[PDB]
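Engineer: Next up is a structure, given as structure tokens.
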Amino acid sequence: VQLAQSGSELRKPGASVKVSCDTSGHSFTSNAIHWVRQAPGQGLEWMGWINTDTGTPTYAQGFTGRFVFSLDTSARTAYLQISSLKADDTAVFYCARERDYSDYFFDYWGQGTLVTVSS
Amino acid sequence: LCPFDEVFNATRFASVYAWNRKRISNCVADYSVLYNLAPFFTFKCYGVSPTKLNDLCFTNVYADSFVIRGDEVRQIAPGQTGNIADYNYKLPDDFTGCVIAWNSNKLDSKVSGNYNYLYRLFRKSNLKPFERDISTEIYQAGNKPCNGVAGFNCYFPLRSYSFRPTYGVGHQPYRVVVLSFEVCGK
Amino acid sequence: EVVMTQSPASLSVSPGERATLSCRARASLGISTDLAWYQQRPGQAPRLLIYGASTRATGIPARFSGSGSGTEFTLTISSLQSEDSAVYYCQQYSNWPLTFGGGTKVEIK
Ligand SMILES: *[C@@H]1O[C@H](CO)[C@@H](O[C@@H]2O[C@H](CO)[C@@H](O)[C@H](O)[C@H]2NC(C)=O)[C@H](O)[C@H]1NC(C)=O
């Protein structure tokens, strides 16, 4: 219920950021691990998901092109790639994993990784 | 506008033997959102040309959605025979509409096997067009009555698809949406 | 996409008083009880309160009772405590623009 992600990270505009999400703390009967973005003041925004053991990523309407989902060789930890960071891309990126298969609500949530775009 | 994205993008698709039927009435139907999507691997239309859908008005539009494997996608057509056509979903010989199917291996397949999708294997007689049979009575394949007890020559009519990612293209799950025409395009 | 209009945008109700949170979705055909209620206390990550329209997640107290079906959904919290002052989001797992709600800031008088 407390999937371990990576820590907060400061990246200059135009750089790239690596966000991890360790999932091996529990046993999951699901093939999907979802990514949720929360702005520093606004609400939750669903980014997409990546298919575990298949590696096929899916993105939302506004989170495509610069956002890349990737998995591990062991298909446990899921990585998040943001390239060409803008000054408005600072946010907290939550890693959500559903408990049962095809139950698309997120019982298990990550601690949250806050990327900051400044100088 | 018409709620096509409530139909094609829905998370839950029903098994083929219990296919859903969604009413689409009193709306503007823009069918150009269907053509220009990369994953739709079968946009087949019967009696209407696909490029002329935006110029036609229909009194009702019914969207039947279900999940089958790739090998029986060809079975969803007027005048077709087999397990899906005869026992699960029959299209009339004078069917006027479009059949849309796309591979959903990332959504409906599980490495340990997705048993959630069922199809009807045994039935006394072939289904009439657009007829739905959700009965799960024990099929009597022989002479001795089953009395609701499965066993020898007493088969449960429903079977499980067992979708897995490692299966071949023909064995992967396919999400099928059938549009029935008989709602003005713009 | 299915867009939620979660209202009121901010509540302020006394402890021990029912707080009704509503989440309407702009879905033509409806959701049919495919709604999930989350709770994000300041700081910590969101916690799944109610999956589906009515049934609650494991470990959730009986106060968090859910309701609604199709388009109009309502979450009620009975006998609020100081630890229920959080932000509540609603999600549809019906289509695949999975969308969260705008959120409701619940405040204790
Ligand atoms: C189902 O949802 C997908 C998004 O996951 C829609 O795909 C988008 O469609 C719009 C046009 O309507 C395009 O501008 C986007 O680029 C598409 N995004 C992706 C990721 O494909 C799709 O249109 C929806 N289905 C229907 C019938 O509207």
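Chain B is numbered as in Swiss-Prot, which gives 335-516, 524-527 for the residues shown.
Placement of Cβ uses the backbone N, Cα and C atoms for every residue, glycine included.
I grabbed these lines from Swiss-Prot:
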MUTAGEN   B:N343 to Q  Reduced viral infectivity
VARIANT   B:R346 to K  In strain: Mu/B.1.621
VARIANT   B:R346 to T  In strain: Omicron/BQ.1.1, Omicron/XBB.1.5, Omicron/EG.5.1
VARIANT   B:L368 to I  In strain: Omicron/XBB.1.5, Omicron/EG.5.1
VARIANT   B:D405 to N  In strain: Omicron/BA.2, Omicron/BA.2.12.1, Omicron/BA.2.75, Omicron/BA.4, Omicron/BA.5, Omicron/BQ.1.1, Omicron/XBB.1.5, Omicron/EG.5.1; complete loss of interaction with host integrins
VARIANT   B:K444 to T  In strain: Omicron/BQ.1.1
VARIANT   B:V445 to P  In strain: Omicron/XBB.1.5, Omicron/EG.5.1
VARIANT   B:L452 to R  In strain: Delta/B.1.617.2, Epsilon/B.1.427/B.1.429, Kappa/B.1.617.1, Lambda/C.37, 19B/501Y, Omicron/BA.4, Omicron/BA.5, Omicron/BQ.1.1; Contributes to cellular immunity evasion and increases infectivity
MUTAGEN   B:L452 to R  Increased resistance to neutralizing antibodies. Decreases HLA binding to NF9 epitope. Increased binding affinity to human ACE2
MUTAGEN   B:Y453 to F  Decreased HLA binding to NF9 epitope. Increased binding affinity to human ACE2
VARIANT   B:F456 to L  In strain: Omicron/EG.5.1
VARIANT   B:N460 to K  In strain: Omicron/BA.2.75, Omicron/BQ.1.1, Omicron/XBB.1.5, Omicron/EG.5.1
VARIANT   B:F486 to V  In strain: Omicron/BA.4, Omicron/BA.5, Omicron/BQ.1.1
MUTAGEN   B:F490 to L  Increased resistance to neutralizing antibodies and human covalescent sera neutralization
Engineer: Based on Cα distances to B:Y453 (mutagenesis position), point out the closest of the recorded positions B:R346, B:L368, B:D405, B:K444, B:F490.
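Structural biologist: The smallest Cα gap between B:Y453 (mutagenesis position) and any of the recorded positions is with B:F490.
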Engineer: Whole-number answer please: how many Å between the C-alpha atoms of B:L452 (variant position) and B:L368 (variant position)?
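Structural biologist: Here the two Cα atoms lie 27 Å apart.
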Engineer: Just checking: which of the recorded positions B:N343, B:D405, B:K444, B:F456, B:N460 have a C-beta under 6 Å from ligand 1?
Structural biologist: B:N343
Engineer: Is it possible to get the count of other C-beta atoms within 10 angstroms of the C-beta of B:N460 (variant position)?
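Structural biologist: Excluding its own Cβ, the number within 10 Å is 11.
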Engineer: Select the most exposed residue of B:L368, B:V445, B:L452, where exposure means the fewest other Cβ atoms within 10 Å, treating these as the variant positions.
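Structural biologist: Checked B:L368, B:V445, B:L452; of these variant positions, fewest Cβ neighbours within 10 Å: B:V445.
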Engineer: With every protein chain in view, how many other Cβ atoms are within 10 Å of the Cβ of B:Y453 (mutagenesis position)?
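Structural biologist: B:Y453 (mutagenesis position) is surrounded by 23 other Cβ atoms within 10 Å.
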Engineer: Given the recorded positions B:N343, B:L368, B:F456, B:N460, B:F486, state which is nearest to B:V445 (variant position) when distance is taken between Cα atoms.
Structural biologist: B:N343
Engineer: Which whole-number value in Å describes the distance between the Cα atoms of B:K444 (variant position) and B:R346 (variant position)?
Structural biologist: 15
Engineer: Restricting the comparison to the variant positions B:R346, B:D405, B:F456, B:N460, which residue's C-alpha is spatially nearest the C-alpha of B:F490 (mutagenesis position)?
Structural biologist: B:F456
